[PDB]
Amino acid sequence: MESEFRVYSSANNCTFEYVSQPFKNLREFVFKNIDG
Amino acid sequence: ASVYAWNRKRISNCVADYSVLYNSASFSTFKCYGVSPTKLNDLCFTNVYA
Amino acid sequence: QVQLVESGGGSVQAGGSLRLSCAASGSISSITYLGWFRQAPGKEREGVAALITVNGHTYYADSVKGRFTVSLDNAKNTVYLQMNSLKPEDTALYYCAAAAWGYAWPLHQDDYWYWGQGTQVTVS
Ligand SMILES: *[C@@H]1O[C@H](CO)[C@@H](O)[C@H](O)[C@H]1NC(C)=O
């Protein structure tokens, strides 16, 4: 009841990876993609 | 790797200095086609598969 | 864009000394590698000496190892070839070659070189 993982089963043809570090809370984001 | 399995590896988001390759004192045939080796470190290009 | 004029030839007895030079004119900073060629009568043109302009490392053939040396003069833009302890098998046509693509050992005729006019070195 602390772990569940059934979102994908596919591990072929990877190109890129990136690992970093991260009602009461309001979170905001903007997603846009210009010229790659 | 072998010549039946020389993989087209994507090694990305790095740097690679070639001055230590220049003073390695073990090279036999250093051949850079297209661009001169003297202007290889200061200016780069994309698709840096090895 | 690279023009080479060479000199320093002549005749000498075996055991003597000679000194070749090869003056470079044009795009001096694009030249990365100086190779000295040698063509015996009845033989294919082979490689004797090598010089990297950036690093200063020298390469020598097995028949000229311990007797032949190569040096660079950046003030005069002229590579030097000093011959010590000569033997009469060295009677050949000598050539100087300048490269602008990198350094390659051993020397090969089929690659791109800027070729000199050639000089005669005769020993006996
Ligand atoms: C992996 O992706 C590349 C990029 O399009 C493609 O060329 C290649 O054929 C793919 N490999 C396989 C086994 O599908």
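The numbering of chain A matches Swiss-Prot: 153-174, 186-199, in order.
So this one's electron microscopy, 3.0 Å, going by the header.
The backbone N, Cα and C atoms fix where each Cβ goes, and this holds for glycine too.
Copied over from Swiss-Prot, here are the features:
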type: MUTAGEN; residues: A:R190 to K; note: Partial loss of biliverdin affinity
type: VARIANT; residues: A:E154 to K; note: In strain: Kappa/B.1.617.1
type: VARIANT; residues: A:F157 to L; note: In strain: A23.1, Omicron/BA.2.75
type: VARIANT; residues: A:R190 to S; note: In strain: Gamma/P.1
Would you mind checking how many other C-beta atoms are within 10 angstroms of the C-beta on A:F157 (variant position)?
6
A:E154 (variant position) in three-state DSSP notation:
coil
Given A:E154 (variant position) and A:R190 (mutagenesis position), what distance in Å do their CA atoms have, once rounded to a whole number?
24
